[PDB]
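Below: one structure, written as structure tokens.
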Amino acid sequence: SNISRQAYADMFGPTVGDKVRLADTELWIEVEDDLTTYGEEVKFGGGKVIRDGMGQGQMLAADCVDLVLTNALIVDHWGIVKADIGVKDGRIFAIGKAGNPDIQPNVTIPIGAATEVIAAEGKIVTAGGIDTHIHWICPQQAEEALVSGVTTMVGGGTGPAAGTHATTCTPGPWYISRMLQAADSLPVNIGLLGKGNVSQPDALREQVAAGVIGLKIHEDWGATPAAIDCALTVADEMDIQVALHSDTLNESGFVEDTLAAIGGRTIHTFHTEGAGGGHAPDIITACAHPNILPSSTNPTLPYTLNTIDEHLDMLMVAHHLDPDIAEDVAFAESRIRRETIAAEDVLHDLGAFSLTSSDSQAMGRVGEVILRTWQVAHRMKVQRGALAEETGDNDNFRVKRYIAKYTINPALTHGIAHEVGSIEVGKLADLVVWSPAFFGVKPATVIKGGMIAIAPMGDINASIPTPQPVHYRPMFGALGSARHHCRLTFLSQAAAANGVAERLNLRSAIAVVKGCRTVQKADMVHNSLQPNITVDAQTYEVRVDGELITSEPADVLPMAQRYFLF
Amino acid sequence: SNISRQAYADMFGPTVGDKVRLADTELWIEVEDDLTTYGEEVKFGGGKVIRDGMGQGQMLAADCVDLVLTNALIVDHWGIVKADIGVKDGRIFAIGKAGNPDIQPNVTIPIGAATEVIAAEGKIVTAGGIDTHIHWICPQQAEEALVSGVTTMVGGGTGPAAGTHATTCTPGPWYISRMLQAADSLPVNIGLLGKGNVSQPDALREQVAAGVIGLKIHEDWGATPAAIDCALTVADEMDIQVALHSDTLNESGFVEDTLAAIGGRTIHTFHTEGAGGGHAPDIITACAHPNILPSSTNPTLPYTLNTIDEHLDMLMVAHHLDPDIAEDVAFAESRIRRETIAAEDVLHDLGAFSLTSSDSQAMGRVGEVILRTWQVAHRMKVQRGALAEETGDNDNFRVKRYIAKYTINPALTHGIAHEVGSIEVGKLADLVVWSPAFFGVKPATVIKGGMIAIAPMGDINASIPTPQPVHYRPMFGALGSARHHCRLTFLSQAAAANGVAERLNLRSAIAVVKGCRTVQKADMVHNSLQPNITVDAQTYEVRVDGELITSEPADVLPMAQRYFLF
Amino acid sequence: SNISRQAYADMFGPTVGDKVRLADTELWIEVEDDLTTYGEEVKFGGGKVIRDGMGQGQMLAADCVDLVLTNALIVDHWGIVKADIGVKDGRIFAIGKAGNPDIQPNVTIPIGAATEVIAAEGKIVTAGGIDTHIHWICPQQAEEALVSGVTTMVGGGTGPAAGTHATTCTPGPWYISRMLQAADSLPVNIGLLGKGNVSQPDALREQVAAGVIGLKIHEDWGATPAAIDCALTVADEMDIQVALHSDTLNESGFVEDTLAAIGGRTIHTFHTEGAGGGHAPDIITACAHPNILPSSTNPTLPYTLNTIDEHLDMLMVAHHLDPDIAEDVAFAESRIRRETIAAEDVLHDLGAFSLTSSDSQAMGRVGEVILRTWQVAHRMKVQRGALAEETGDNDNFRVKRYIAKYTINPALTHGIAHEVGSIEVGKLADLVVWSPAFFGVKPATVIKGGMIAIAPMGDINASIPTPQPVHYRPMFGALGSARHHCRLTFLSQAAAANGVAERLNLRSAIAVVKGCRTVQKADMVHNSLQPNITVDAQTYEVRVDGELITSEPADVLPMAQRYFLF
Amino acid sequence: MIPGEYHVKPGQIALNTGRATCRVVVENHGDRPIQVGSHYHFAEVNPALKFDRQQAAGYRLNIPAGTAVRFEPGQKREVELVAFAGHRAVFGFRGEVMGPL
Amino acid sequence: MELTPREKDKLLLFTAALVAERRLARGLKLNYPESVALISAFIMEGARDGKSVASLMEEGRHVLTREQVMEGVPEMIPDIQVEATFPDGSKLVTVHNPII
Amino acid sequence: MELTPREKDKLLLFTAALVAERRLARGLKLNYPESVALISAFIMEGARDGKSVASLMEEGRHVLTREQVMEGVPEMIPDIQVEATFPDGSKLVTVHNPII
Ligand code: NI
Ligand code: NI
Ligand code: NI
Ligand code: NI
Ligand code: NI
Ligand code: NI
């Protein structure tokens, strides 16, 4: 028959041309396409469509999906579309039209007796976030991140030890082995980074052979040209990634010397703006190079009225610096610059910076990677208007550019994009379901490897799952053996071949990293700009092609006081 | 020598002829028998009886029990007696007189060096409850149920997914395998139900072969005559049980059509009163048939002043119904009838309904199965007086009839009575110890497979275990490998033979279901009545042999505000 | 160059001759030695010493430590010295000077790429405590103890059962096996005690062969001369320890009869003062014998104004005694004597009592063993002044005598000193880091087997680990397989040979007890005094060589109200 | 500003376009209400509903997916049906076809 | 006290409401979590007093008004649900559109 | 409410501060944990009010004086740090030598 558009949206979620506001920001997305056949949408419930002989077919388990997310509004780097999502064997099976081919047309995702249903009508579905700057200071960080919508965590550490407080390094075979074993207990995919600060190759090869998927070069362990060259030489031969925190003190040379030491080899530069570490005051100029994959940590995102004030003491504790030692306080101050902090936001909007990350408990907030990425987008739309790439009256392109920063780009940078990072067929089913009013702030459901791992849950004894108090609680996907089956422990190709998984008796699924040496700035989705950027040595002013890059500090931000109790 | 009866009761608990009030209800139980020899009771403590050469003998571990519950007042379907309970190898060894045969007479439960002691004098001991209507919406439900005194949970689900929110189904081999693995982490015996709504037998056989012990037929997945017949055909060949939630909409036929489709084959009808689902308004007439094992879910137990008011919105959320869609609200209302809700209480008192269950977080309260069963008994005694079967001035028979509803009957219905369900020799030692003042409300100790799994525990740093705050905390029986050894994962005979336990690498003890097809209404302990019941199509009045069945709503109930903080 | 002593202390912690106050007590320790080379101290952080080519060398993992604790102030039975501590393979590698031999002198602890760093400058490091009087009433006790600084727990129990409430016994093979399995889940080293109250040797041998490392003789199970002799005979042949709680009632004989039954064989006497159990009123006279290793439980330590008042009701609940039964209350009172409680403190100060323990939740506080040991030291210094052994103006000797009470002595007494008990090369790296202001009260870091297991942790989402609320949370060392690798389950030599670990499929590291029969009072470090002590049968006065031993009750104690919220 | 608000463009959606339809008069002769879902094979509904079951063969209600039509006892009304698609194979319901058509 | 998991869970709700109560008292416009907690705790006390489910379903819509909460909050709360022990046992109170 | 782990963690801090607040009110000299909790909770409410980080870094040094706490306590607290949601998101407030 016929149905009005509003009534339609209320029943099945929005369709082509409808717009949805992201949380309480000024960003609006418009549905670009809808893969359904009007009148044939599948809906579950009392007397609905998904029932025997109707929306559910007679096929065996092998011929139908294990899980279907009905009427989902997908937001990914490749599009903003309405479709059903089929999951089979813990992986994304298809994005299309679900149902029973026996009575329905255009069915690409068959529903059968073996199919579970998650109703996504009116909800936005995204890939799970990937944070590549984790300091394993405490295990509780994994739950915090999972709850925020982050399903993969790459970093290093051994617990609350001075070395880990300051750097993302899991030093040596013994600690690496121990942390790989401990990782089986966490409900997120994990990959470890070893200490790359050494001028003896074999000391690095041992760590890679033990299991790390990358090497962290940190100034606290000596970010010298010799150490940098050594780590990159080993990375080139073992197909692992190098993450850099440069020499802020300019002790061994200036930024141009470090860049020269890198010699055009692939490298991921952490907190490229500089507040979190790096040649003062021009480490930000690294985003101009083709071999540099640049990321920001989150406390400087976005530039607000209280940003500068909180940074000094945060800096000190994170790096074991003494406020009574003049040289210690002078180098802390040389890292905090209003000029580079303001420019960073714009560089993200332009696609010059390609990733966002936390820098958990070492000048960063583990549960705020996604939230802050969207606050930057909002602030940039408000200040700069539409991007040159926008088409139509929506912010679709800006949304695709920013979502890529914490999903596909981090995946490409670290060689794990073949497993996770986006909603594409064959990738692990790490999905996050959001209600539009809480997008980027508080998820409705977090799915790991095809099983729900954490979600808001009301009174356990209640007659329904909705009564208060409603707060995040671990689900079956986070339990014992089911967890092992639904998470991945990433290893280097050498570790995988050496039988590290068998030796340590790792219980989780194993994935191997590859393609870390061949990625370049041009490969970063929607964020491949290489600007002719300069930093004034005296004033710290950032300029691109001579024009001054800057922005204004926010006094109030969305996704803040309206959602949190504290 | 001689001792007064009161002093005797204070030291060893009550004896033959003494009566005890159950919590704050009007139900009184009278000790029917005492298996001790006066003067030879065993008591543990400083300078007491259980000491080397005295109440404790010289036998090796093989010749004595591992655990003895001294001076327990047993309340089970077969009797209300005073006796010592011996547990050996995680199973009930004997019910009799404990001690040392070397110096004591009539000893049937030998105490030796290898024997632990639990002092039960003044306490009531019962079998662990069995809830056969679990919606695995979240894992936290297991702790809630265990704390209430329920040690076995049968149901289906995959977490907080729409399908599980509405139905007790773990769809297909992949999800079934995942949930069987997750079950090892829970401190209760577990059996899973698959989705039985399909008209293709092989799609059902796969699920049974994967591990489910039963199939749930639910109207939300289409409770049609074709699906019902298919599920029963497979159940008949694989020795598994079928649980039914009929077609409320009368879409495929009326109750007589469903009954005809069942064709005299064994089936467990969930929430037979109808509020939780079923042909409107006469699904309750199913309790008249010999092949139907009828149960109630708990929100309608017992009929109270606020019952009706809370049901509408509870109904909606549980079944993903739209309050704006007229047809959705009309079918919700047709399920809520004061007439059938009031009659249900009486039918339980008469033994026409044989089981009580929760319907956890899908129109039911997981921690209130036991509590509500006793509130119904209380309300029935208050309204109808003594049962025709009572002998003596006590409520012993009514107590045996009601305890059978959440212990032995659910066990028989699902084919697990050979393992659990009552305190009889050879059954798993799942026992619950209660203080009379808190009977049915808050247990003193919950024992799983011979090990205490949860109990109230005071200040951990205190000088004794009693100082405040006292609240339920997991004990050794709920920890890692000890838990695995003390719980059972039930499988279908086909799964057991296929080596599912070995393939999934299940760590817990395995038990197989059997005898699901041969149980009939006549086999339900103390609840085998098949009344000539009718429901008036217009008025909804329930009549048995023409007489109107009804009851009055309670304004205040026992086991309520006197015990709970909220 | 030159640096002032104060500035030096602020940067690297105190050095030779500097004194430090222990918490808020009157005890002061003076640094006896410093193993560093002034100017070559290693410090980690931004632009510090531990960096590639500088304080960090080029050696492979095999040639450097996994972890280094820099500039630590060690307090152990052998000395109070300033030094770096190297840990390799989960064990103490060396105590010396850390760094890079390539550019630094006197390096004995090489730091390389595989080395993690814990900054201990300004902190005190001690061995993990060992509590040999645990009642396994609940598993939560392990976290409480770990947080207090205790890393090894020896005791017995099966959970909140009457037998365990009263005695430290894990009765028989079945319960022993179950508890050994459950132990893998706890973050502390564990050894179990079986029930030694039997006059049939084989019933004891079975328990030892099943896995216990000792036998508890308790009066509640009958502490008769026959049972005592039997347990000691088996202990002598299987190399396990016997812990005794004598016959308070003097039912089978007086203290001289029990001592005669022991016949000069090695035995550990629990709560030798008597309040926790033992021949009334002279069990305390046992500390005069060479074969007796005497310990105190903590509620009577130290003698304070409220001590007596709290003891009666505590006694009753712990031993299942009836306050209405006159004989029950008379024997409770005969155990509480101001005279022996006051003398106990002095006997500890003199070295007549060699160990302190809790008696967890059975007349003892699991989280207060360390704290109370120091309160006794404080009260003794305040009342008696310097010990005859003190040299210099410090309390160094009294500190070494008291720390030995909960570290090395308990280790020697139970045959586990080859694995734990002190900071010596080759022993498991169970270390506790303390800030001087919180010494003995709240640790800064608790290390188990080379991995941090628990520590104070601030806001998980914070930019640094220090923001409020800061409270103790489990770290990686307490997680799954990493935990198994970092803890020890102690077994008897017979159990180890029988393959108990393989049979029960124990996951943790296994250690075997040995040398339990050969330890004597003379072997207790700094606590080997055998005084000619007498107790007046009528007045209960304690005398040593005729002189009256006594002390005054404290009205206020350090390490109390200034640190705790409740 | 309303968090997560929709901005639905005005208009209507045409359902099940390009498919055969037919109208049928149905009457509930039972004493209890009957409610039929959008995708149920109309020809196999509760036997108490009287209509031309032959005309309804291979058809379902032409209403938005997930909705229903209720028939109180004695109620008579005309409904519009739309033909099944896909393989046009009917399995389940009252088991009257269990195959193609 | 022998507190079950559900009783301890409700203590979290009660405490969340104390936070909101103090802020409302200072004259602040409540945010989303503060509003849900305040109205929820109000209902739980109503049940402790012995009020009927019907009465609370109504009274709950008069705890906070649109002028006492932040913009968008009323639309973020289409309804509030909470269970508590009434004199006749546990019952579910559903308050539709609590803030107007 | 959908409370995240961090929100629930802060409820612990808020409750710890209620304990201290009541004791300070009776006229007791606060101990170490009571002092840290009281000043911390003060800052969190300051952020809820919309005060700047700079203002709180100053105001926090005037919540408790040396005469309101036990001996040695001021020296046990060289600084206090706490984060809260300001109008412009989460920020860290560091109060050096809060008690004087
Ligand atoms: Ni950095
Ligand atoms: Ni970092
Ligand atoms: Ni149902
Ligand atoms: Ni149900
Ligand atoms: Ni004792
Ligand atoms: Ni004891």
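Shown for chain A, in order and in Swiss-Prot numbering: 2-567.
Method of determination (from the header): X-ray crystallography, 2.0 Å.
Cβ atoms are placed via backbone N, Cα and C, with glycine included.
Copied over from Swiss-Prot:
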BINDING   A:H134, A:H136, A:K217, A:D360  Ni(2+) 1 binding site
MUTAGEN   A:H136 to A  Abrogates activity and reduces binding to nickel ions
BINDING   A:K217, A:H246, A:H272  Ni(2+) 2 binding site
MUTAGEN   A:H219 to N or Q  Increases KM 100-fold; optimum pH is 6
MUTAGEN   A:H219 to A  Reduces activity 500-fold and increases KM 1000-fold. Resistant to inactivation by diethylpyrocarbonate and iodoacetamide
BINDING   A:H219  substrate binding site
MUTAGEN   A:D221 to A  Reduces activity 1000-fold and increases KM 10-fold
MUTAGEN   A:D221 to N  Reduces activity 50-fold
MUTAGEN   A:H246 to A  Abrogates activity and reduces binding to nickel ions
MUTAGEN   A:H312 to A  Enhances thermal stability above 50 degrees Celsius
MUTAGEN   A:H320 to A  Reduces activity 100000-fold, but increases KM only 3-fold; optimum pH is 6.75. Resistant to inactivation by diethylpyrocarbonate and iodoacetamide
MUTAGEN   A:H320 to N or Q  Reduces activity 100000-fold, but increases KM only 3-fold
ACT_SITE  A:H320  active site, proton donor
MUTAGEN   A:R336 to Q  Reduces activity 10000-fold, but has no effect on KM
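Report note: the Ni(2+) 2 site is defined by A:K217, A:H246, A:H272, and the residues of the same chain whose CB lies within 8 Å of the CB centroid of those residues, excluding them, are A:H134, A:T168, A:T169, A:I218, A:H219, A:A244, A:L245, A:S247, A:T270, A:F271, A:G277, A:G278, A:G279, A:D360. The Cβ neighbour count for A:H136 (mutagenesis position), using a 10 Å radius and every protein chain shown, is 28. Long-range Cβ neighbours of A:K217 (Ni(2+) 1 binding site) (same chain, at least 6 residues apart, Cβ-Cβ under 8 Å): A:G157, A:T168, A:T169, A:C170, A:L194, A:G195, A:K196, A:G197, A:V243, A:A244, A:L245, A:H246. The C-beta environment of A:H320 (mutagenesis position), restricted to residues of the same chain at least 6 apart in sequence and closer than 8 Å, consists of A:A167, A:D221, A:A333.
Compute the center of the Cβ atoms of A:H134, A:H136, A:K217, A:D360, which mark the site for Ni(2+) 1; besides them, the chain residues with Cβ within 8 Å of that center are A:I135, A:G156, A:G157, A:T168, A:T169, A:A244, A:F271, A:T298, A:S358, A:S359, A:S361, A:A363, A:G365. Proximity of the recorded positions A:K217, A:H219, A:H320 to ligand 2, judged by a Cβ distance under 6 angstroms to any of its atoms, singles out none of them. In terms of Cα spacing, the recorded positions A:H219, A:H312, A:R336, A:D360 that come within 10 Å of A:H136 (mutagenesis position) are A:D360. For the recorded positions A:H134, A:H219, A:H246, A:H312, A:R336, the largest tally of other C-beta atoms within 10 A is found at A:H134. Cα of A:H134 (Ni(2+) 1 binding site) to Cα of A:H272 (Ni(2+) 2 binding site): a span of 9 Å.
A:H246 are the recorded positions among A:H134, A:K217, A:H246, A:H312, A:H320, A:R336 whose C-beta comes within less than 6 Å of an atom of ligand 1, given in sequence order. Fewest Cβ neighbours within 10 Å among the recorded positions A:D221, A:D360: that distinction goes to A:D221. Taking a C-beta cut-off of under 8 Å and a sequence gap of six or more, A:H272 (Ni(2+) 2 binding site) has these contacts in its own chain: A:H134, A:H246, A:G278, A:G279, A:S296, A:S297, A:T298, A:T301, A:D360, A:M364. Rounded to a whole value, the Cα-Cα separation of A:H219 (mutagenesis position) and A:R336 (mutagenesis position) is 15 Å. Rounded to a whole number, the distance between the Cα atoms of A:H312 (mutagenesis position) and A:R336 (mutagenesis position) is 9 Å.
In sequence order there is nothing to list, since none of the recorded positions A:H136, A:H219, A:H272, A:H312, A:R336 has a CB under 8 Å from a CB of chain C.
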